[PDB]
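The block underneath contains the structure these notes are about, expressed in structure tokens.
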Amino acid sequence: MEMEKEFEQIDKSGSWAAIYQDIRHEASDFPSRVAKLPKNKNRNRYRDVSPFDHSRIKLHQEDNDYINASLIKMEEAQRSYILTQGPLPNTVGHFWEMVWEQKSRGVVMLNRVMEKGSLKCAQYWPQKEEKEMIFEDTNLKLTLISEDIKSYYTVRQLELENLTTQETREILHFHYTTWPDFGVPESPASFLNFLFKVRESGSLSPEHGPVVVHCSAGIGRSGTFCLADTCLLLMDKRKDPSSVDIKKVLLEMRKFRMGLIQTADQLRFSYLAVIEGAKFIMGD
Ligand SMILES: CCCC(=O)Nc1nnn(CC)n1
């Protein structure tokens, strides 16, 4: 069923809440035993948000290999994403270790450091060229190279250095700085624009490791970003794009990380983004 028609049918009937609960009910349940070990309690921002053991990212050290991060592998779309929580004061070093070990080119950040008057994630990148950050626990150095601040998002060029081997890489930081504190954007225009900018950079492309995507928990806005990308890619690839079932893509993605898409408003916004993105691209 063409999703644009399914959309109006759900909208006119006002059943978004009822669709959303169906997804929650049918969503996969797998063990998260490593996340719940007592040694890992201060590596988790939220007690109800854990990576599944089968899909979790492992850090390459013998000490403690745990980070709150999951590999979403979309087989038919041929895209991989790492979804992770906003780094904590004591996991900033782990975060940059993961970026290094997985050979990621881009970090996508969908939240501001402070929202609703509380801290949503650590200040994990340098704000001034001449004030670089050193992560002593993981032996990495990070330097701000340049910053391009626009109305809806900022792009930063960073240099990440492995102080052990003195190799350096360029990492791009894509910061969506305009997601409102309550609800979802009214138009998906600026979110779609930001997705095309990430694609343009080559950060989503198979010659790199998977992109690292985060908000505060790594399931809500992060969910919306990778659901929309994968759905539009599938509409490009397949002979009938009206066949693409966003609810089926979401349930497939929820096999790899729990809770993707946190509200019925985020589900609706996901439909709108894909419906609008499908157009535009479609001949322009
Ligand atoms: C929407 C543009 C970016 C922005 O400043 N968002 C924001 N900051 N506080 N709020 C309260 C709902 N919403």
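For all residues, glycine too, the Cβ spot is worked out from N, Cα and C.
The Cβ neighbour count for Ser50 (mutagenesis position), using a 10 Å radius and every protein chain shown, is 22. Among the mutagenesis results in Swiss-Prot, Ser50 to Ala or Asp has the note: No phosphorylation. The residue drawn here is the original one.
Around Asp181 (mutagenesis position), the C-beta neighbours below 8 angstroms that are at least 6 residues distant in the chain are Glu115, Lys116. Here the residue is the original one, but Swiss-Prot notes a mutagenesis experiment at this spot, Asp181 to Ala: Substrate-trapping mutant.
Feature annotation from Swiss-Prot assigns substrate binding site to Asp181, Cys215, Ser216, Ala217, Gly218, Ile219, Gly220, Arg221, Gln262. DSSP assigns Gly220 (substrate binding site) to coil in the three-state reduction, outside any helix or strand.
For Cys215 (mutagenesis position), the same-chain residues 6+ apart in sequence whose C-beta sits under 8 angstroms from its C-beta are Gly86, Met109, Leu110, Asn111, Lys120, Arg221, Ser222. Looking at Swiss-Prot, you'll find the mutagenesis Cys215 to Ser noted as follows: Catalytically inactive mutant; abolishes sulfhydration.
The annotation active site, phosphocysteine intermediate is assigned in Swiss-Prot to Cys215. When secondary structure is read from DSSP and collapsed to three states, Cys215 (mutagenesis position) falls in the coil class.
Cα to Cα, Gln262 (substrate binding site) and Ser50 (mutagenesis position) are separated by 14 Å. Cβ neighbour count for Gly218 (substrate binding site): 29 (other Cβ atoms within 10 Å of its Cβ, all protein chains included). Highlighted here are the recorded positions (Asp181, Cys215, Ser216, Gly220) whose C-beta falls below 6 Å from ligand 1: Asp181, in sequence order. Annotation: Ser216 carries the greatest number of neighbouring Cβ atoms among the binding-site residues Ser216, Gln262 [cut-off 10 Å, Cβ to Cβ]. Within 10 Å of the Cβ of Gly220 (substrate binding site) there are 21 other Cβ atoms, across all protein chains. Taking every pair among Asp181, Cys215, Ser216, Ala217, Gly218, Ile219, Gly220, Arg221, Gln262, the residues recorded as binding substrate, the greatest CA to CA distance is 16 Å.
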